[PDB]
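S.K.: To start, I am sharing the structure in question, which I have written as structure tokens.
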Amino acid sequence: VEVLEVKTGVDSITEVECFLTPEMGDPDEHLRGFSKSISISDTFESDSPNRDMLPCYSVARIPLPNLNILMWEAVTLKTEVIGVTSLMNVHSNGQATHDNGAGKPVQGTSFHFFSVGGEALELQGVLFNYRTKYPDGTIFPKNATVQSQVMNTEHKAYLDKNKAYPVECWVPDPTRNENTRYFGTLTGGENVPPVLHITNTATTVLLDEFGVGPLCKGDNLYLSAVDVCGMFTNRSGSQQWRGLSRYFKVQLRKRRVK
Amino acid sequence: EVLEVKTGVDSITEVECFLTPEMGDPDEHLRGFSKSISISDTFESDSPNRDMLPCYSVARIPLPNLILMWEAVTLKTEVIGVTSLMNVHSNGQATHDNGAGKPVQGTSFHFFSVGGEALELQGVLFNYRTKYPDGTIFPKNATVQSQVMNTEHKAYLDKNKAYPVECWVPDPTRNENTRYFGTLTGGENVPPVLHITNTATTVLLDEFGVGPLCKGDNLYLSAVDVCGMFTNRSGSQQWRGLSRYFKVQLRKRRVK
Amino acid sequence: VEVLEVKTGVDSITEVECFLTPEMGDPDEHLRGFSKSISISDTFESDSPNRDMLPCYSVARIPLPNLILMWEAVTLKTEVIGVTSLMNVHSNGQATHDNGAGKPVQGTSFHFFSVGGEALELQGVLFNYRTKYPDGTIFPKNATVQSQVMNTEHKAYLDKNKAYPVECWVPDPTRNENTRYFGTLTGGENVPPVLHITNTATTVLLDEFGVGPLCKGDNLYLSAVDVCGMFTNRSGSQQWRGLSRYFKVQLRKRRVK
Amino acid sequence: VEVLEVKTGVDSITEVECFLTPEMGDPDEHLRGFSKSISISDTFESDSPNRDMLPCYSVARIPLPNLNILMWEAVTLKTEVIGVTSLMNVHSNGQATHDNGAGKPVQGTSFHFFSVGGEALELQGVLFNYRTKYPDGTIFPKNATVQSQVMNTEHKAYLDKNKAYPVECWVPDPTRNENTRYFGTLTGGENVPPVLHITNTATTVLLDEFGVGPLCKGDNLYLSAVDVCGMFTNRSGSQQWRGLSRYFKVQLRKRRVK
Amino acid sequence: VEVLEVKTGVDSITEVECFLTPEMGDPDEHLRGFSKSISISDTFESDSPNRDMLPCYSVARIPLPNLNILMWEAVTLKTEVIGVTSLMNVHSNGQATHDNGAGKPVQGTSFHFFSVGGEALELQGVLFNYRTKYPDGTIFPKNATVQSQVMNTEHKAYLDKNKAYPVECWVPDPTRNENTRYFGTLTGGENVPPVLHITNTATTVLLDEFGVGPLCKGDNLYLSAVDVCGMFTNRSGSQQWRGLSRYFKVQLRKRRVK
Ligand SMILES: CC(=O)N[C@H]1[C@H]([C@H](O)[C@H](O)CO)O[C@@](O)(C(=O)O)C[C@@H]1O
Ligand SMILES: CC(=O)N[C@H]1[C@H]([C@H](O)[C@H](O)CO)O[C@@](O)(C(=O)O)C[C@@H]1O
Ligand SMILES: CC(=O)N[C@H]1[C@H]([C@H](O)[C@H](O)CO)O[C@@](O)(C(=O)O)C[C@@H]1O
Ligand SMILES: [K+]
Ligand SMILES: [K+]
Ligand SMILES: [K+]
């Protein structure tokens, strides 16, 4: 792909705007945005998480206006987590911080992640415990060995399906993703406070050091996200992951390629 | 069609004010506080009383009567009364035997916006089965999808003491004519960190050099400043809020 | 006043250097820099703190060389003096755990300073409007429930030492055009003090038009609060601990009409 | 070396891309990336850690295209920790946060370190306790004295072997390392949260204040890392170090020297 | 003195490189870098710390090449705490974090300080408790009064001797020190985590707003430091300060003065 000039004229720019909903596991008809309560295996080899207990990566493939060689080039992103204030509900059968106190808020381990590319996000598998038995309906690292706990280059995938790729098994592959820009933060620890900023005044530029943004193959834009905000603690002490949706607004321009 | 800025004597004005918090005000002595928080016995029976729910604050400020429109260019803002949180002697729960009272701390939301029309809101519910109380304006026809995103839940922040903080956020798909800024810091032991200074200015211009344009010569200011919770001797906890200062500089802009 | 040109020449600059001591309550002859130990009221309505339990704003009015020309404050260097004293964890403190060192000063802090050409202007805000503030302090009068969020009756000048309780008053953002102020409240009973010292950091006091505070009557006003946190005694009782603040201000002569 | 001009043209640049795996101790065939459970000596004089309980520095010597005077000059680095999301496995034989709660995540003391150089990283030994008996198979400060607890200039070494130099005994020698760029952060304390950021948009420039990067002696590039993320607590309360792999991508150019 | 031009030519620059060891109290022949265990007086009045329980400021006076009017002007500083990874020894007579856990790492109150000057650092005394009895062998504020607890201007000194000036009763005097640059941070609290960064890529410029660095009177450079990293808790629960050495590299140039 030899990248040539940007087209100008009213015809030459478009914008994509949407929200990606979280895929936390949704253990029943009332619990969209939550996982199943977390249970702990008695040994590493008996770790066998249920599908509804595992947060997964969210992905949307967004069709763009048909171009054909011109390709749509992603230039800027505005993004934010939607519903941050819902975490102020400390009255809905939570565990009291102390006698007569309010409910404990969502807190603990979080992962906030987003990416914009001209093709599916490329993944590398890394396992906390290579003996974990991942459940039917998920897509997970296969032929796992003990080396999979640090780096096994067999574990390559594309984030090409929703509700499928568990967050804990997969990360962006830094050896690939030439045509994607990704950003993520893991903040670990059972008592970590969510710190969630919102504003409509912040923009991320998606251009690389050569002035080129992701180029959308087949006129498809790929957006991916994870927003595990922490865990909700019920009155009983049981804990569930809670996630939130992520807003994306991407500005694209037409670029000629050879 | 946004054209040139007017210059000269007549061409600039300034709005200054304070927005008071709306934390619930459970009796005649408790302005700035919510009712003590109670916890539902089950998830599906969540039913908070009105005076236990902090709400968004809003003020519509009339501007000098003027096509010209007032354009909001700069903002200075801060929380007013930060030091009041040093009152650790007013029947609080002692940190330990013979200790001082626990200060206000825990989950906070600090938010402000400036716009030329009402802030546009999107509803998101922690629990879609929460029964919100009479006197509040809340997401209607809630479904389980309301827990992550239900696009039916659209509203305007057009009334005080009405829109609960926990149900609503700025709608990022709208608000083209508003600039908003907010931070949620969650967790029961989070410390308030509150900065004051008269030397900091936020510029409200967009990337094209245009600020919010004030329709009908009105400026919209919105805020939430839930600072955390106060813990009483008994262990019961109430939200505590503070007022927010706004100073906005505006200039006359021609529009076609 | 029209602000005209800065005067130049050897004669045209001056410098003020001083320290402001903290006013934490000083409950006896050995406890300068500390408050009285904190007591908690039995009911919310009966809150009635003693004067020696209430830290106050510090202020100094500094006379400048006699001079229309006015002295214009241009820069500030400032820092908290005696930060290392907080390493004394061996003086009648409460042990962190069995056999452990004493708990250091920690918890709620307020660090504040201002430089102006007239007294700092204050606005009152009350945690609890039914608090009975003690004789010898200057506090918001005619308090109502609105005073818990905003009652514009409560206006004052920081014009006296050992008088204006920190917990009652903040800088009035609707005034103070001729002062620059800066403060941080860090609340919570376990927050760690984080105190930086250096002689290499300068704050510029000029506004967006390039004009600094202009000293009316050739007086410079400096104000400070440095409540570093609470010291916990062996018994568990807790006292506020404050420290002094250094100020160095550079000033220049400015013509006005 | 007198440093002269940079060569230009198609042939004048090369890139190195790889991952360094962590060397945390690997106490059995299922625990790659973990140390042995930590045990505590009764006294300073009886401190005698086993080899599998001691994380070590990772190092790779990467041969570069043969040049001969020209040398490869390292100019930029992209790096990130691989597998950050694996730390969201809070269901695999971990100690519950509280009754009925999720497993505690990896947390506590961490050391994140990386270096890029034109020769081996130079190390200086500093011991917490000079009377520690370091185990067979490790390379550790020899002839330790009480002065070794603060600075004993005898303890000089090169990071020239994997699985050998314990992290707790050695630091980069600030008095040397003119031909290396190193960066590290120790965050100590039993409850500190991991905060791990990932993105493919961040580059570190390796040039010094004269515009000169590490110069690769004998056409070898040396990459070194430690990423001790914290400790994993199992259900019994025992704690093990957990580490992760680090990705490196280094761009190099040819430089003439005299 | 009037500061005139900088000298140029290869003769005109010099460099000082050294390390300053910590002086934490060194309670016996095996505990270099540690204080004595910390004990607590029953009253303010009875506060009487042992010499070996009191960390002190470190100082080195470094002779420079003889000049004579020319003076050496200090222009840049690179500095680093040496041995940060030693704090990963959590297996040496430490108190377990919980049953079967690892040892508690060094944590709690820290003071990290350094200065570079052309004369001795000027100190001002401030006492936590003016009735504290400072021990024989230390140099402390004399004629203390209750005003010494906030500011007593009688308490002036020069940092002109090692193992002498206790950290807790002296600070840099901001009313003096025109010919020194100093930097320090106190982080207080019993559980605060050490956060220690190391790199050889960071330089501090020592020039003031007029482009003039410290001028070395009598061809002597003064380096001062404190690096109290926190406290080590042994198995009994007793606590000792732990310090580390600090590296300095200072670049100087010849300046003419009148
Ligand atoms: C948000 C919610 O629904 N919480 C409820 C949970 C979850 O439904 C399940 O744990 C999901 O797996 O179930 C409980 O029996 C429990 O574990 O204490 C009651 C609790 O009120
Ligand atoms: C600030 C305040 O008023 N605190 C009081 C509260 C609140 O009035 C209610 O909780 C409001 O809902 O009532 C108490 O009975 C309580 O809960 O312990 C006594 C306490 O002193
Ligand atoms: C630093 C100090 O002086 N501590 C003493 C305090 C204070 O003098 C008062 O609390 C001031 O109000 O008084 C005690 O009775 C206490 O409260 O435990 C004894 C303690 O030794
Ligand atoms: K690649
Ligand atoms: K839009
Ligand atoms: K060197």
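Swiss-Prot numbering applies to chain A: residues 25-92, 100-289, in that order.
The way this entry was determined, per its header, is X-ray crystallography, 1.8 Å.
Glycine too: its Cβ is placed from the backbone N, Cα and C atoms.
Checked Swiss-Prot, it gives:
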type    : residues    : note
VARIANT : A:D66 to H  : In strain: Isolate MAD11-BR
VARIANT : A:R75 to K  : In strain: Isolate YI, Isolate TKY-2A, Isolate MAD8-BR, Isolate HER1-BR, Isolate NY-1B, Isolate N1, Isolate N4, Isolate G3, Isolate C1, Isolate CY, Isolate MY, Isolate AIC-1A and Isolate Tokyo-1
VARIANT : A:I113 to L : In strain: Isolate YI, Isolate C1, Isolate AIC-1A and Isolate Tokyo-1
VARIANT : A:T128 to A : In strain: Isolate MAD8-BR, Isolate NY-1B, Isolate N1, Isolate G3 and Isolate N4
VARIANT : A:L158 to V : In strain: Isolate YI, Isolate TKY-2A, Isolate MAD8-BR, Isolate NY-1B, Isolate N1, Isolate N4, Isolate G3, Isolate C1, Isolate CY, Isolate MY, Isolate AIC-1A and Isolate Tokyo-1
VARIANT : A:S267 to L : In strain: Isolate HER1-BR
VARIANT : A:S269 to F : In strain: Isolate MAD8-BR
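What does the local environment look like for each feature on the list?
M.R.: Taking all protein chains in view, 10 other C-beta atoms sit within 10 angstroms of the C-beta of A:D66 (variant position).
In the three-state DSSP scheme, A:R75 (variant position) falls into the helix class.
Taken residue by residue with DSSP, A:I113 (variant position) is part of a strand.
On its own chain, A:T128 (variant position) has A:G134, A:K135 as residues at least 6 apart in sequence with a Cβ closer than 8 Å to its own Cβ.
Of all Cβ atoms in the shown protein chains, 28 besides its own fall within 10 Å of the Cβ of A:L158 (variant position).
In the three-state DSSP scheme, A:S267 (variant position) falls into the coil class. The 10 Å shell around the Cβ of A:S267 (variant position) contains 12 further Cβ atoms across the protein chains shown.
For A:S269 (variant position), other Cβ atoms within 10 Å of its Cβ number 18.
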S.K.: I'd like the number of other C-beta atoms within 10 A of the C-beta of A:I113 (variant position), please.
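M.R.: Looking across every protein chain shown, the total is 25.
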S.K.: Only counting partners 6 or more residues apart, tell me which same-chain residues put their Cβ under 8 Å from the Cβ of A:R75 (variant position).
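M.R.: Set apart from A:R75 (variant position) by at least 6 residues yet with Cβ under 8 Å, we have A:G49, A:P166, A:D167, A:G168, A:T169.
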S.K.: Which whole-number value in Å describes the separation of the CA atoms of A:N92 and A:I100, between which 7 residues are not modelled?
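M.R.: Across the gap, the Cα atoms of A:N92 and A:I100 sit 7 Å apart.
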S.K.: Tell me which of the variant positions A:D66, A:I113, A:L158 ends up closest to A:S269 (variant position) in space, Cα to Cα.
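M.R.: Nearest candidate: A:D66.
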S.K.: Using the alpha carbons only, what distance in Å do you get between A:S267 (variant position) and A:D66 (variant position) once rounded?
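M.R.: A Cα-Cα distance of 20 Å.
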S.K.: Using Cβ atoms and a cut-off of under 8 Å, determine which of the variant positions A:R75, A:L158, A:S269 neighbour chain D, and list them by sequence position, or give 'none'.
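M.R.: Listed in sequence order, the variant positions near chain D are A:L158, A:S269.
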S.K.: Using a Cβ cut-off of under 6 Å to any atom of ligand 1, determine which of the variant positions A:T128, A:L158, A:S267, A:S269 qualify.
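M.R.: Going through A:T128, A:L158, A:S267, A:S269 in sequence order, those close to ligand 1 turn out to be A:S267, A:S269.
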S.K.: What is the interatomic distance between the Cα atoms of A:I113 (variant position) and A:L158 (variant position), given in whole Å?
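M.R.: Just about 30 Å between their Cα atoms.
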S.K.: What's the CA to CA span in angstrom from A:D66 (variant position) over to A:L158 (variant position)?
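M.R.: Here the two Cα atoms are 18 Å apart.
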S.K.: May I ask you to pick out the variant positions among A:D66, A:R75, A:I113, A:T128, A:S267 with a CB closer than 8 angstroms to chain B's CB atoms, ordered by sequence, or 'none' if no residue qualifies?
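M.R.: Contact set vs B: A:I113, A:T128.
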S.K.: May I ask you to report the DSSP-based helix, strand or coil state of A:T128 (variant position)?
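M.R.: SS state of A:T128 (variant position) = coil.
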